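Please see the structure below; I have some questions.
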Amino acid sequence: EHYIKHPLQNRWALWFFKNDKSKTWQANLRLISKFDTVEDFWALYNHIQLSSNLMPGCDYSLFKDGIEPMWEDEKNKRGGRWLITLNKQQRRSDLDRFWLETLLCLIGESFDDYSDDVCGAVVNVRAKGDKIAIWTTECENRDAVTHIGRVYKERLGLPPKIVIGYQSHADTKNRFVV
């Protein structure tokens, strides 16, 4: 039994974005690799730069295989995102640990039945303040959106003194808050 890699519920794809002004936004999105096992996840995570060490303007994106990390994808166009906004000091304190936790919420299917509503997650490294978001497939499903946001907020360890917002991509305003 000790020779079988541990298969994830889904295959995931990790994307990288670099703000090169000579290309279109979409041409700046690059697929890095895919994995579908625990071991291959850690092999890739241990290979790549921490989000706190990326140049401002880059993104990582982890999405279920077959969902591109853009609003235009069939599974994102009716959806939205749970947004965490980081201040500039939280790049040192919280960015990397929040991001790795977000990645585990995804590959570990941490939102019960509603993990089917998850499309992926995105971290934006920005001089103006970093951002992490979980993208879900349908803003009109209030049960799935709300329960993902409650669990997400607790897995991040945010206190109720903090509130986080859900924004639909079509607007991208707050449609849900937990």
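By the numbers in Swiss-Prot, the shown part of chain A spans 32-203, 212-217.
Using the three backbone atoms N, Cα and C, a Cβ is placed for every residue, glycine included.
According to Swiss-Prot, the record shows the following:
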MUTAGEN   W56 to A  Abolishes mRNA nuclear export. Impairs nuclear pore complex reprogramming. No effect on interaction with PML or viral Z protein but reduces binding to the mRNA cap. Capable of AKT1 activation. Does not impair interaction with HHEX or HOXA9
MUTAGEN   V69 to A  Reduces interaction with LRPPRC. Abolishes interaction with LRPPRC and abolishes CCND1 mRNA export; when associated with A-73
MUTAGEN   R157 to E  Abolishes binding to the 4ESE element in mRNAs; when associated with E-159 and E-162
MUTAGEN   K159 to E  Abolishes binding to the 4ESE element in mRNAs; when associated with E-157 and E-162
MUTAGEN   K162 to E  Abolishes binding to the 4ESE element in mRNAs; when associated with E-157 and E-159
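Where in this structure would I find these features, and how exposed are they?
According to DSSP, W56 (mutagenesis position) sits in a coil region rather than a helix or strand.
In the three-state DSSP classification, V69 (mutagenesis position) falls within a helix.
For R157 (mutagenesis position), the count of additional Cβ atoms within 10 Å of its Cβ stands at 16 [all protein chains shown].
For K159 (mutagenesis position), the Cβ neighbour count at a 10 Å cut-off comes to 8, with all displayed protein chains included. Under the three-state DSSP scheme, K159 (mutagenesis position) falls in the coil class.
A sphere of 10 angstroms centred on the C-beta of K162 (mutagenesis position) encloses 17 other C-beta atoms.
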Quick check on the gap: 8 residues absent, flanked by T203 and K212. Distance between their CA atoms in Å?
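Cα-Cα distance across the unmodelled segment: 8 Å.
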Please work out which residue of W56, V69 has the most C-beta neighbours within 10 angstroms of its C-beta, and give that one of the mutagenesis positions.
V69
Spatially, which candidate from the mutagenesis positions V69, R157, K159, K162 is nearest to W56 (mutagenesis position), comparing Cα atoms?
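With Cα distances computed to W56 (mutagenesis position), the winner among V69, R157, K159, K162 is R157.
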Between the Cα atoms of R157 (mutagenesis position) and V69 (mutagenesis position), find the distance and write it as a whole number of Å.
29
Return only the integer: C-alpha distance in Å from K162 (mutagenesis position) to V69 (mutagenesis position).
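For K162 (mutagenesis position) versus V69 (mutagenesis position), the Cα atoms are 25 Å apart.
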